[PDB]
Amino acid sequence: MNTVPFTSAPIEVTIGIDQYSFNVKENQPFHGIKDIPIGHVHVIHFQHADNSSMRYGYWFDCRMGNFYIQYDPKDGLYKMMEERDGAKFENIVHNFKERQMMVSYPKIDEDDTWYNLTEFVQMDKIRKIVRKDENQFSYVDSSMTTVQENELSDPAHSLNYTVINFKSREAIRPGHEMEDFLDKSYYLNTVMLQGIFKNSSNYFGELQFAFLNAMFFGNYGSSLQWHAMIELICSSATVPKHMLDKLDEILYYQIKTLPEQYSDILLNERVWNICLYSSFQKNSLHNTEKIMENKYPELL
Amino acid sequence: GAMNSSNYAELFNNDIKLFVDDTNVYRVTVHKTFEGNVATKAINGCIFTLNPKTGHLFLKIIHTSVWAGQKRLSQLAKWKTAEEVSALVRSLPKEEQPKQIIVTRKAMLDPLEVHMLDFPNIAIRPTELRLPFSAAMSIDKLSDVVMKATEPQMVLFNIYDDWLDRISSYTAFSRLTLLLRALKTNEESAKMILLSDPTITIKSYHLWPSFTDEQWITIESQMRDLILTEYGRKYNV
(Lines of atoms letter the chains of each structure in order from A and count residues from 1; the text may use other names and numbers.)
(Lines give C-alpha, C1' and ligand atoms only; values in the text may rest on other atoms or scores of the structure.)
Protein backbone atom coordinates (compact mmCIF):
# COMPACT_ATOMS: atom_id res chain seq x y z
CA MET A 1 0.00 0.00 0.00
CA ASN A 2 1.48 3.39 -1.11
CA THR A 3 1.22 6.95 0.23
CA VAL A 4 0.89 10.44 -1.39
CA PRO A 5 1.98 12.85 1.38
CA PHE A 6 0.98 16.59 1.34
CA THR A 7 3.45 19.28 2.55
CA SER A 8 0.33 21.17 3.81
CA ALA A 9 -3.25 22.34 2.97
CA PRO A 10 -3.02 26.17 3.02
CA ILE A 11 -6.37 26.61 1.15
CA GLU A 12 -9.82 25.06 1.73
CA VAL A 13 -10.42 22.44 -0.97
CA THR A 14 -12.42 19.31 -1.82
CA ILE A 15 -9.85 16.50 -2.50
CA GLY A 16 -10.82 13.51 -4.67
CA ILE A 17 -8.87 10.23 -4.75
CA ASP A 18 -10.37 7.95 -7.46
CA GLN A 19 -14.15 7.80 -6.75
CA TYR A 20 -13.74 9.05 -3.10
CA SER A 21 -13.66 12.70 -1.90
CA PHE A 22 -12.98 14.61 1.40
CA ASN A 23 -13.32 18.28 2.50
CA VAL A 24 -10.09 19.88 3.91
CA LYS A 25 -10.40 23.26 5.78
CA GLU A 26 -7.96 26.25 5.27
CA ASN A 27 -4.70 25.32 7.19
CA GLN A 28 -6.21 21.98 8.49
CA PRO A 29 -3.31 19.68 9.58
CA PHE A 30 -3.77 17.37 6.53
CA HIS A 31 -0.61 15.46 5.40
CA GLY A 32 -2.06 13.22 2.70
CA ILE A 33 -3.53 9.84 1.63
CA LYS A 34 -2.20 6.37 2.70
CA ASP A 35 -3.17 2.70 1.94
CA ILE A 36 -3.42 3.45 -1.83
CA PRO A 37 -3.85 0.10 -3.65
CA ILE A 38 -0.79 -0.89 -5.70
CA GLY A 39 -1.58 -2.27 -9.17
CA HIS A 40 -3.93 0.42 -10.56
CA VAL A 41 -3.63 3.94 -12.04
CA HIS A 42 -5.07 6.56 -9.63
CA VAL A 43 -6.22 10.20 -9.97
CA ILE A 44 -5.94 12.79 -7.17
CA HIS A 45 -8.23 15.78 -7.94
CA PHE A 46 -9.07 19.17 -6.47
CA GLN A 47 -11.84 21.78 -6.37
CA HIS A 48 -11.04 24.93 -4.33
CA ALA A 49 -13.86 25.94 -1.89
CA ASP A 50 -13.46 29.60 -3.11
CA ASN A 51 -13.55 28.85 -6.90
CA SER A 52 -15.65 25.75 -7.80
CA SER A 53 -14.36 26.70 -11.32
CA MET A 54 -11.39 24.55 -12.55
CA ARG A 55 -11.58 21.02 -11.19
CA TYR A 56 -7.98 19.76 -11.82
CA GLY A 57 -5.90 16.72 -10.90
CA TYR A 58 -3.08 14.21 -11.49
CA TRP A 59 -3.09 10.68 -12.97
CA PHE A 60 -0.26 8.64 -11.39
CA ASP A 61 0.91 5.08 -10.64
CA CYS A 62 2.82 4.64 -7.29
CA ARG A 63 4.98 1.91 -8.91
CA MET A 64 6.65 4.61 -11.12
CA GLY A 65 8.06 6.81 -8.29
CA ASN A 66 7.49 8.61 -4.94
CA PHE A 67 4.89 11.41 -5.44
CA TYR A 68 3.75 14.17 -3.07
CA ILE A 69 1.42 17.25 -3.27
CA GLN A 70 2.52 20.79 -2.31
CA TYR A 71 0.47 23.99 -2.69
CA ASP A 72 2.17 26.65 -4.93
CA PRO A 73 0.96 30.06 -3.70
CA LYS A 74 2.24 31.70 -6.98
CA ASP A 75 0.32 29.44 -9.46
CA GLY A 76 -2.49 29.00 -6.85
CA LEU A 77 -2.82 25.23 -7.07
CA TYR A 78 -1.94 21.91 -5.40
CA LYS A 79 0.95 20.54 -7.54
CA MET A 80 2.07 16.92 -7.82
CA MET A 81 5.86 16.49 -7.52
CA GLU A 82 8.31 13.52 -7.47
CA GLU A 83 10.71 13.03 -4.50
CA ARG A 84 13.89 11.38 -5.99
CA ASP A 85 15.47 10.87 -2.46
CA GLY A 86 13.88 7.52 -1.36
CA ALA A 87 15.11 7.92 2.28
CA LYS A 88 13.78 11.52 2.66
CA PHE A 89 10.36 10.28 1.37
CA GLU A 90 10.14 7.15 3.64
CA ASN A 91 11.13 9.38 6.63
CA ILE A 92 8.45 12.03 5.76
CA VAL A 93 5.69 9.40 5.22
CA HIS A 94 6.55 7.51 8.51
CA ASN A 95 6.35 10.78 10.64
CA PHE A 96 2.90 11.79 9.16
CA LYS A 97 1.49 8.23 9.61
CA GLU A 98 2.84 8.04 13.24
CA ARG A 99 1.11 11.45 13.87
CA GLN A 100 -2.06 10.04 12.01
CA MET A 101 -2.40 13.20 9.85
CA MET A 102 -3.31 11.11 6.71
CA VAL A 103 -6.73 9.88 5.42
CA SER A 104 -6.84 6.20 4.46
CA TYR A 105 -7.89 5.24 0.87
CA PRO A 106 -11.29 3.84 1.96
CA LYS A 107 -11.57 0.67 -0.20
CA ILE A 108 -14.36 -1.82 0.80
CA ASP A 109 -12.83 -5.37 0.40
CA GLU A 110 -15.81 -6.65 -1.76
CA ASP A 111 -15.76 -3.51 -3.96
CA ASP A 112 -14.15 -3.88 -7.45
CA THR A 113 -15.48 -0.47 -8.73
CA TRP A 114 -12.07 1.13 -9.34
CA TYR A 115 -10.59 -1.98 -11.02
CA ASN A 116 -13.75 -2.19 -13.21
CA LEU A 117 -13.43 1.54 -14.28
CA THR A 118 -9.63 1.30 -14.90
CA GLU A 119 -9.23 -2.32 -16.18
CA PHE A 120 -7.50 -1.31 -19.48
CA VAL A 121 -6.06 2.07 -18.40
CA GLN A 122 -2.21 2.15 -18.34
CA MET A 123 -0.01 5.11 -17.20
CA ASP A 124 2.18 4.76 -20.37
CA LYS A 125 -0.96 5.32 -22.57
CA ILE A 126 -2.16 8.30 -20.39
CA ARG A 127 1.30 9.96 -20.90
CA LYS A 128 0.87 9.81 -24.75
CA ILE A 129 -2.62 11.43 -24.56
CA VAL A 130 -1.28 14.06 -22.02
CA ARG A 131 2.20 15.20 -23.20
CA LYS A 132 4.58 16.45 -20.41
CA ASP A 133 7.41 13.90 -20.60
CA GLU A 134 9.59 15.43 -17.79
CA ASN A 135 6.94 14.17 -15.23
CA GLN A 136 5.84 10.52 -14.60
CA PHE A 137 2.32 11.79 -13.60
CA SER A 138 -0.29 13.58 -15.85
CA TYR A 139 -2.17 16.87 -15.16
CA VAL A 140 -5.77 17.22 -16.52
CA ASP A 141 -8.39 19.95 -15.79
CA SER A 142 -11.97 20.97 -16.82
CA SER A 143 -10.95 23.42 -19.63
CA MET A 144 -8.22 21.40 -21.48
CA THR A 145 -9.27 20.98 -25.17
CA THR A 146 -8.73 17.90 -27.40
CA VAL A 147 -6.55 17.78 -30.60
CA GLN A 148 -9.92 17.33 -32.49
CA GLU A 149 -11.52 20.36 -30.70
CA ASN A 150 -8.40 22.43 -31.82
CA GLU A 151 -8.92 21.44 -35.54
CA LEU A 152 -12.53 22.88 -35.42
CA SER A 153 -5.40 26.37 -29.27
CA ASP A 154 -2.14 25.63 -27.25
CA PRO A 155 -0.92 22.15 -28.41
CA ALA A 156 1.32 21.53 -25.28
CA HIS A 157 -1.78 21.59 -22.93
CA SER A 158 -4.17 19.52 -25.18
CA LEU A 159 -5.70 16.02 -24.75
CA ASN A 160 -4.18 13.93 -27.62
CA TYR A 161 -7.11 11.44 -27.89
CA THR A 162 -7.28 9.41 -31.14
CA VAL A 163 -9.32 11.48 -33.67
CA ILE A 164 -12.56 9.66 -34.69
CA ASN A 165 -14.63 11.34 -37.47
CA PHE A 166 -17.48 9.35 -39.16
CA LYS A 167 -17.46 11.76 -42.19
CA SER A 168 -13.70 11.58 -42.94
CA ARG A 169 -11.64 9.96 -45.73
CA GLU A 170 -10.05 7.83 -42.88
CA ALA A 171 -13.54 6.45 -41.98
CA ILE A 172 -14.78 5.94 -45.61
CA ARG A 173 -13.17 3.81 -48.38
CA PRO A 174 -13.55 5.22 -51.93
CA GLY A 175 -16.34 3.24 -53.68
CA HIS A 176 -17.65 1.93 -50.29
CA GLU A 177 -19.32 5.26 -49.21
CA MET A 178 -22.82 3.94 -48.30
CA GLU A 179 -21.44 0.60 -46.94
CA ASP A 180 -18.73 2.16 -44.68
CA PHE A 181 -21.06 4.99 -43.43
CA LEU A 182 -24.01 2.70 -42.43
CA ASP A 183 -21.72 -0.15 -41.13
CA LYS A 184 -18.48 1.21 -39.56
CA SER A 185 -16.86 -2.32 -39.19
CA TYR A 186 -13.97 -1.39 -41.60
CA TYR A 187 -13.27 1.82 -39.61
CA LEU A 188 -13.41 -0.02 -36.20
CA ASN A 189 -11.59 -3.26 -37.14
CA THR A 190 -9.00 -2.27 -39.86
CA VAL A 191 -8.35 1.48 -39.34
CA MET A 192 -8.64 1.80 -35.53
CA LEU A 193 -8.15 -1.70 -33.94
CA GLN A 194 -5.48 -3.19 -36.34
CA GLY A 195 -4.09 0.18 -37.63
CA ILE A 196 -3.87 2.64 -34.69
CA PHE A 197 -4.70 0.99 -31.29
CA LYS A 198 -3.14 -2.46 -32.24
CA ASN A 199 -5.57 -4.35 -29.86
CA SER A 200 -9.01 -3.89 -28.13
CA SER A 201 -7.25 -3.35 -24.73
CA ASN A 202 -5.61 -0.03 -25.87
CA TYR A 203 -9.02 0.99 -27.43
CA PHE A 204 -10.88 0.26 -24.12
CA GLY A 205 -8.07 1.99 -22.10
CA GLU A 206 -8.61 5.26 -24.05
CA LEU A 207 -12.44 4.90 -23.80
CA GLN A 208 -12.20 4.37 -19.96
CA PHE A 209 -9.69 7.28 -19.55
CA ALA A 210 -12.01 9.59 -21.58
CA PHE A 211 -15.01 8.66 -19.33
CA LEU A 212 -13.08 9.32 -16.10
CA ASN A 213 -11.80 12.75 -17.33
CA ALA A 214 -15.45 13.57 -18.31
CA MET A 215 -16.79 12.52 -14.87
CA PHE A 216 -14.01 13.82 -12.56
CA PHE A 217 -13.21 17.16 -14.33
CA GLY A 218 -16.44 17.66 -16.43
CA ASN A 219 -14.01 17.83 -19.41
CA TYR A 220 -16.39 18.33 -22.37
CA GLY A 221 -13.94 17.06 -25.07
CA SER A 222 -13.35 13.84 -23.03
CA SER A 223 -17.14 13.31 -22.92
CA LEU A 224 -17.22 13.64 -26.80
CA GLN A 225 -14.34 11.10 -27.08
CA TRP A 226 -16.11 8.56 -24.74
CA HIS A 227 -19.37 8.84 -26.81
CA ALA A 228 -17.53 8.62 -30.20
CA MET A 229 -15.68 5.40 -29.10
CA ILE A 230 -19.00 3.78 -27.92
CA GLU A 231 -20.83 4.84 -31.13
CA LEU A 232 -18.04 3.44 -33.42
CA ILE A 233 -18.51 -0.07 -31.82
CA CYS A 234 -22.36 0.10 -31.68
CA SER A 235 -22.50 1.26 -35.40
CA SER A 236 -20.32 -1.71 -36.59
CA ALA A 237 -22.21 -4.89 -37.72
CA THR A 238 -19.00 -6.98 -37.20
CA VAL A 239 -17.35 -6.83 -33.73
CA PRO A 240 -15.51 -9.69 -31.95
CA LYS A 241 -17.90 -11.33 -29.38
CA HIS A 242 -15.33 -10.76 -26.53
CA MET A 243 -15.23 -7.01 -27.30
CA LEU A 244 -19.05 -6.74 -27.08
CA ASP A 245 -19.15 -8.71 -23.78
CA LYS A 246 -16.32 -6.53 -22.36
CA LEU A 247 -17.93 -3.24 -23.64
CA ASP A 248 -21.20 -4.24 -21.86
CA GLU A 249 -19.23 -4.62 -18.53
CA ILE A 250 -17.19 -1.39 -19.04
CA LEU A 251 -20.31 0.73 -19.71
CA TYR A 252 -22.25 -0.95 -16.88
CA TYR A 253 -19.68 0.18 -14.22
CA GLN A 254 -19.45 3.71 -15.81
CA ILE A 255 -23.29 4.17 -15.71
CA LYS A 256 -23.43 2.67 -12.16
CA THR A 257 -20.70 5.13 -10.96
CA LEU A 258 -22.00 8.39 -12.62
CA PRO A 259 -23.55 10.82 -10.08
CA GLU A 260 -27.37 10.63 -10.72
CA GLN A 261 -27.45 14.50 -10.78
CA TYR A 262 -24.89 14.77 -13.75
CA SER A 263 -26.70 12.39 -16.20
CA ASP A 264 -28.12 15.56 -17.97
CA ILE A 265 -24.61 16.97 -18.89
CA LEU A 266 -22.49 13.70 -19.16
CA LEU A 267 -24.90 11.46 -21.20
CA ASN A 268 -25.67 12.20 -24.91
CA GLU A 269 -29.38 11.28 -25.52
CA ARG A 270 -28.86 10.69 -29.30
CA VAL A 271 -25.83 8.37 -28.90
CA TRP A 272 -27.41 6.21 -26.12
CA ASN A 273 -30.89 5.84 -27.77
CA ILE A 274 -29.08 4.94 -31.06
CA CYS A 275 -26.65 2.46 -29.32
CA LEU A 276 -29.34 0.68 -27.18
CA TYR A 277 -32.38 0.78 -29.58
CA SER A 278 -31.31 1.33 -33.30
CA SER A 279 -27.65 0.18 -33.76
CA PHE A 280 -26.36 -3.24 -34.93
CA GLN A 281 -25.44 -3.96 -31.25
CA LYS A 282 -28.91 -2.89 -29.83
CA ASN A 283 -29.33 -6.48 -28.40
CA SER A 284 -25.65 -7.02 -27.37
CA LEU A 285 -25.44 -4.73 -24.25
CA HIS A 286 -27.86 -6.43 -21.77
CA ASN A 287 -26.24 -5.22 -18.51
CA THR A 288 -25.79 -1.64 -19.85
CA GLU A 289 -29.37 -1.50 -21.29
CA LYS A 290 -30.83 -2.78 -17.95
CA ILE A 291 -28.94 -0.29 -15.71
CA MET A 292 -29.66 2.64 -18.15
CA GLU A 293 -33.44 1.81 -18.34
CA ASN A 294 -33.71 1.51 -14.47
CA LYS A 295 -31.45 4.51 -13.55
CA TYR A 296 -32.06 7.02 -16.47
CA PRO A 297 -35.41 6.11 -18.17
CA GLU A 298 -35.92 9.92 -18.75
CA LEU A 299 -32.87 10.13 -21.11
CA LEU A 300 -34.44 7.35 -23.28
CA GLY B 1 -25.99 26.70 -43.82
CA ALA B 2 -29.65 26.50 -45.05
CA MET B 3 -31.03 28.46 -48.07
CA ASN B 4 -34.32 30.49 -47.62
CA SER B 5 -36.35 33.63 -48.72
CA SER B 6 -33.76 35.82 -46.83
CA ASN B 7 -30.74 34.77 -49.03
CA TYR B 8 -32.70 34.21 -52.34
CA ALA B 9 -30.55 36.55 -54.52
CA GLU B 10 -27.54 34.25 -53.79
CA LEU B 11 -28.96 31.76 -56.40
CA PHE B 12 -28.27 34.32 -59.21
CA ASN B 13 -24.73 35.49 -58.25
CA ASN B 14 -21.57 34.38 -60.17
CA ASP B 15 -20.61 31.48 -57.77
CA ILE B 16 -21.42 28.22 -59.66
CA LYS B 17 -24.12 26.29 -57.74
CA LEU B 18 -26.41 23.33 -58.46
CA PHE B 19 -29.74 22.28 -56.93
CA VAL B 20 -30.10 18.45 -56.58
CA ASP B 21 -33.64 16.96 -56.30
CA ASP B 22 -33.84 13.16 -55.67
CA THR B 23 -37.72 12.95 -55.55
CA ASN B 24 -37.97 11.15 -58.99
CA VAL B 25 -34.89 8.79 -58.56
CA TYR B 26 -36.82 5.78 -57.14
CA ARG B 27 -40.34 5.49 -58.66
CA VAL B 28 -42.78 2.56 -58.30
CA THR B 29 -46.31 1.46 -59.26
CA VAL B 30 -48.05 -0.44 -56.40
CA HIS B 31 -50.24 -3.39 -57.57
CA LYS B 32 -52.03 -6.56 -56.27
CA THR B 33 -50.31 -10.00 -56.79
CA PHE B 34 -52.34 -13.07 -57.96
CA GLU B 35 -52.37 -14.22 -54.26
CA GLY B 36 -53.93 -10.80 -53.31
CA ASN B 37 -50.70 -9.46 -51.65
CA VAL B 38 -49.19 -6.09 -52.74
CA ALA B 39 -45.95 -5.67 -54.75
CA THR B 40 -44.13 -2.72 -56.37
CA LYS B 41 -42.79 -2.53 -59.92
CA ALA B 42 -39.99 0.07 -60.30
CA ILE B 43 -40.10 2.41 -63.33
CA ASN B 44 -37.28 4.57 -64.79
CA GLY B 45 -36.33 7.61 -62.63
CA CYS B 46 -34.07 10.69 -62.87
CA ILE B 47 -31.84 12.95 -60.77
CA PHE B 48 -32.79 16.60 -61.33
CA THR B 49 -29.52 18.60 -61.07
CA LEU B 50 -30.06 22.28 -62.08
CA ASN B 51 -27.78 25.39 -62.30
CA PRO B 52 -30.40 28.07 -61.37
CA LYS B 53 -28.21 30.87 -62.94
CA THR B 54 -27.70 29.29 -66.45
CA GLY B 55 -30.71 26.93 -66.62
CA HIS B 56 -28.35 23.95 -67.41
CA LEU B 57 -30.16 20.72 -66.33
CA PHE B 58 -28.01 17.54 -65.89
CA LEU B 59 -30.82 14.92 -66.04
CA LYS B 60 -29.24 11.58 -65.01
CA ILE B 61 -31.71 8.84 -66.04
CA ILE B 62 -31.98 6.04 -63.42
CA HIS B 63 -32.82 2.81 -65.30
CA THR B 64 -34.76 0.14 -63.26
CA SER B 65 -31.75 -2.27 -63.69
CA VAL B 66 -29.85 -0.30 -60.95
CA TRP B 67 -32.39 -1.67 -58.33
CA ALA B 68 -32.10 -5.37 -59.44
CA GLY B 69 -31.31 -7.56 -56.38
CA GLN B 70 -30.88 -4.55 -54.04
CA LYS B 71 -32.65 -4.13 -50.62
CA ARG B 72 -33.88 -0.93 -48.83
CA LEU B 73 -34.29 0.90 -52.19
CA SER B 74 -35.56 4.27 -50.77
CA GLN B 75 -32.27 4.40 -48.72
CA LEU B 76 -30.12 3.18 -51.66
CA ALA B 77 -31.79 5.87 -53.91
CA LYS B 78 -30.22 8.65 -51.72
CA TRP B 79 -26.69 7.05 -51.97
CA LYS B 80 -27.06 6.36 -55.75
CA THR B 81 -28.12 10.09 -56.16
CA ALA B 82 -25.00 11.17 -54.18
CA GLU B 83 -22.74 8.79 -56.23
CA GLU B 84 -24.10 10.19 -59.57
CA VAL B 85 -23.78 13.87 -58.45
CA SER B 86 -20.15 13.24 -57.29
CA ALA B 87 -19.40 11.44 -60.64
CA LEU B 88 -20.92 14.51 -62.45
CA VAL B 89 -18.75 17.00 -60.46
CA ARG B 90 -15.56 14.89 -61.14
CA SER B 91 -16.43 14.81 -64.91
CA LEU B 92 -16.54 18.71 -65.08
CA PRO B 93 -13.35 20.77 -65.54
CA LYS B 94 -12.25 22.48 -62.28
CA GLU B 95 -13.53 25.95 -63.36
CA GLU B 96 -17.07 24.44 -64.00
CA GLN B 97 -17.30 22.56 -60.64
CA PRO B 98 -19.94 24.06 -58.31
CA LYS B 99 -18.84 25.98 -55.15
CA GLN B 100 -22.17 24.86 -53.52
CA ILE B 101 -24.70 22.03 -53.95
CA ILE B 102 -28.18 22.68 -52.45
CA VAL B 103 -30.26 19.48 -51.87
CA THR B 104 -34.04 19.94 -51.86
CA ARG B 105 -34.42 17.20 -49.15
CA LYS B 106 -32.37 17.02 -45.88
CA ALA B 107 -32.09 13.20 -46.17
CA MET B 108 -29.59 13.90 -49.07
CA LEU B 109 -27.07 15.87 -46.88
CA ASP B 110 -25.08 12.95 -45.34
CA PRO B 111 -25.02 10.78 -48.50
CA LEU B 112 -23.80 13.75 -50.62
CA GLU B 113 -21.34 15.00 -47.92
CA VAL B 114 -19.82 11.45 -47.65
CA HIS B 115 -19.53 11.08 -51.51
CA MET B 116 -17.93 14.59 -51.74
CA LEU B 117 -15.20 14.18 -49.01
CA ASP B 118 -12.65 14.60 -51.89
CA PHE B 119 -14.16 18.16 -52.40
CA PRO B 120 -13.87 19.86 -48.95
CA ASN B 121 -14.29 23.36 -50.55
CA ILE B 122 -17.75 22.44 -52.07
CA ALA B 123 -20.43 23.45 -49.51
CA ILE B 124 -23.39 20.99 -49.19
CA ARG B 125 -26.52 22.95 -48.08
CA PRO B 126 -30.20 22.30 -47.34
CA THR B 127 -32.96 24.80 -48.21
CA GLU B 128 -36.14 25.94 -46.35
CA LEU B 129 -37.75 26.67 -49.79
CA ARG B 130 -40.52 24.16 -50.82
CA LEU B 131 -39.31 23.79 -54.46
CA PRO B 132 -41.66 21.97 -56.89
CA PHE B 133 -38.87 20.09 -58.82
CA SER B 134 -40.87 16.82 -58.17
CA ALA B 135 -43.11 18.07 -61.05
CA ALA B 136 -40.13 17.76 -63.54
CA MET B 137 -41.76 14.51 -64.83
CA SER B 138 -44.84 16.64 -65.90
CA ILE B 139 -42.58 18.20 -68.60
CA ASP B 140 -43.44 15.96 -71.59
CA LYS B 141 -39.96 15.91 -73.23
CA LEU B 142 -38.19 15.06 -69.85
CA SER B 143 -40.84 12.37 -69.04
CA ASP B 144 -40.41 10.93 -72.63
CA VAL B 145 -36.58 10.55 -72.45
CA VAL B 146 -36.82 8.96 -68.92
CA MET B 147 -39.50 6.34 -69.88
CA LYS B 148 -37.80 5.41 -73.24
CA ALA B 149 -34.30 4.84 -71.67
CA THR B 150 -33.12 1.18 -71.95
CA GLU B 151 -29.82 1.90 -70.04
CA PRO B 152 -28.29 4.51 -67.65
CA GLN B 153 -27.98 7.82 -69.57
CA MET B 154 -27.17 11.53 -68.88
CA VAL B 155 -29.20 14.07 -71.03
CA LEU B 156 -28.36 17.85 -70.96
CA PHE B 157 -31.23 20.41 -71.22
CA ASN B 158 -31.66 24.14 -70.73
CA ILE B 159 -34.84 24.26 -68.58
CA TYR B 160 -35.17 28.02 -69.46
CA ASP B 161 -35.17 27.50 -73.31
CA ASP B 162 -34.02 30.90 -74.73
CA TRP B 163 -35.63 33.04 -71.92
CA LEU B 164 -32.27 34.42 -70.61
CA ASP B 165 -32.01 36.34 -73.99
CA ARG B 166 -34.94 38.52 -72.71
CA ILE B 167 -35.19 38.18 -68.84
CA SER B 168 -32.78 37.81 -65.85
CA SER B 169 -32.10 34.39 -64.14
CA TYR B 170 -34.06 35.67 -61.09
CA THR B 171 -37.14 36.13 -63.33
CA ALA B 172 -36.44 32.88 -65.32
CA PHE B 173 -36.30 30.88 -62.02
CA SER B 174 -39.54 32.60 -60.76
CA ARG B 175 -41.28 31.63 -64.06
CA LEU B 176 -39.95 28.01 -63.81
CA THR B 177 -41.03 27.61 -60.12
CA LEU B 178 -44.54 28.98 -60.95
CA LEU B 179 -44.93 26.61 -64.00
CA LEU B 180 -43.81 23.60 -61.86
CA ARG B 181 -45.94 24.60 -58.81
CA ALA B 182 -48.98 24.74 -61.21
CA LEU B 183 -48.14 21.38 -62.88
CA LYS B 184 -47.72 19.87 -59.36
CA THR B 185 -51.07 21.25 -58.00
CA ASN B 186 -53.24 20.41 -61.09
CA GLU B 187 -51.27 18.81 -63.96
CA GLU B 188 -54.31 18.57 -66.34
CA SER B 189 -55.31 22.27 -65.85
CA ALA B 190 -51.65 23.49 -66.05
CA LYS B 191 -50.98 21.57 -69.35
CA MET B 192 -54.37 22.80 -70.77
CA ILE B 193 -53.20 26.43 -70.04
CA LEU B 194 -49.81 25.82 -71.79
CA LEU B 195 -51.20 24.19 -75.04
CA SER B 196 -54.83 25.58 -75.40
CA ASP B 197 -53.69 27.87 -78.34
CA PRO B 198 -52.31 25.59 -81.14
CA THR B 199 -50.70 28.60 -82.99
CA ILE B 200 -47.98 28.70 -80.21
CA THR B 201 -45.68 25.66 -80.55
CA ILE B 202 -42.67 24.14 -78.72
CA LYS B 203 -39.49 24.39 -80.80
CA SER B 204 -37.79 20.94 -81.32
CA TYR B 205 -34.80 22.19 -79.18
CA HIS B 206 -37.13 23.61 -76.36
CA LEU B 207 -39.29 22.24 -73.48
CA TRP B 208 -41.90 25.05 -73.21
CA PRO B 209 -43.92 26.94 -75.89
CA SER B 210 -42.54 29.99 -77.77
CA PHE B 211 -44.62 32.69 -75.94
CA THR B 212 -44.08 36.40 -76.69
CA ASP B 213 -43.37 38.59 -73.56
CA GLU B 214 -47.12 39.55 -73.54
CA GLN B 215 -48.33 35.91 -73.83
CA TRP B 216 -46.01 34.92 -70.87
CA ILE B 217 -47.67 37.59 -68.63
CA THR B 218 -51.11 36.05 -69.56
CA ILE B 219 -49.82 32.43 -69.05
CA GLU B 220 -48.19 33.48 -65.72
CA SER B 221 -51.58 35.07 -64.66
CA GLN B 222 -53.56 31.88 -65.53
CA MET B 223 -51.05 29.72 -63.53
CA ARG B 224 -51.40 31.93 -60.39
CA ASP B 225 -55.27 31.70 -60.74
CA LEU B 226 -55.00 27.85 -61.08
CA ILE B 227 -52.83 27.70 -57.90
CA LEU B 228 -55.17 29.95 -55.77
CA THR B 229 -58.38 28.12 -56.97
CA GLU B 230 -56.87 24.66 -56.12
CA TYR B 231 -55.77 26.17 -52.75
CA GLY B 232 -59.38 27.32 -51.97
CA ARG B 233 -60.51 23.79 -52.98
CA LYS B 234 -57.84 21.86 -50.92
CA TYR B 235 -58.56 23.97 -47.78
CA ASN B 236 -62.24 25.00 -48.40
CA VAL B 237 -61.46 28.76 -47.82
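Residue positions begin at 1 at the first shown residue.
Even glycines carry a Cβ here, placed using N, Cα and C.
Reduced to three states, the DSSP call for B:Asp21 (mutagenesis position) is strand. The Cβ of B:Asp21 (mutagenesis position) lies under 8 Å from the Cβ of B:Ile47, B:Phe48, B:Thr49, B:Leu50, B:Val103, B:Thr104, B:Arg105, B:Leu131, B:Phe133, B:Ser134, B:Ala136, each of these being in the same chain and 6 or more residues away along the sequence. Here Swiss-Prot notes a mutagenesis experiment, B:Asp21 to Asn (Swiss-Prot position 1853), with the remark: Reduced growth at 30 degrees Celsius. Strongly reduced growth at 16 degrees Celsius.
Around B:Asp22 (mutagenesis position), taking its Cβ as the centre, 28 other Cβ atoms fall within 10 Å, counting all chains. One mutagenesis experiment catalogued in Swiss-Prot, B:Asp22 to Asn (Swiss-Prot position 1854), is accompanied by this note: Reduced growth at 30 degrees Celsius. Strongly reduced growth at 16 degrees Celsius.
B:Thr23 (mutagenesis position) has a Cβ environment of 21 other Cβ atoms inside 10 Å. Swiss-Prot documents B:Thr23 to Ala (Swiss-Prot position 1855) as a published mutagenesis change and attaches the note Reduced growth at 30 degrees Celsius. Strongly reduced growth at 16 degrees Celsius.
Here the residue is the original one, but Swiss-Prot notes a mutagenesis experiment at this spot, B:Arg105 to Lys (Swiss-Prot position 1937): Severely impaired growth. Reduced growth at 30 degrees Celsius. Strongly reduced growth at 16 degrees Celsius. Reduced to three states, the DSSP call for B:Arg105 (mutagenesis position) is coil.
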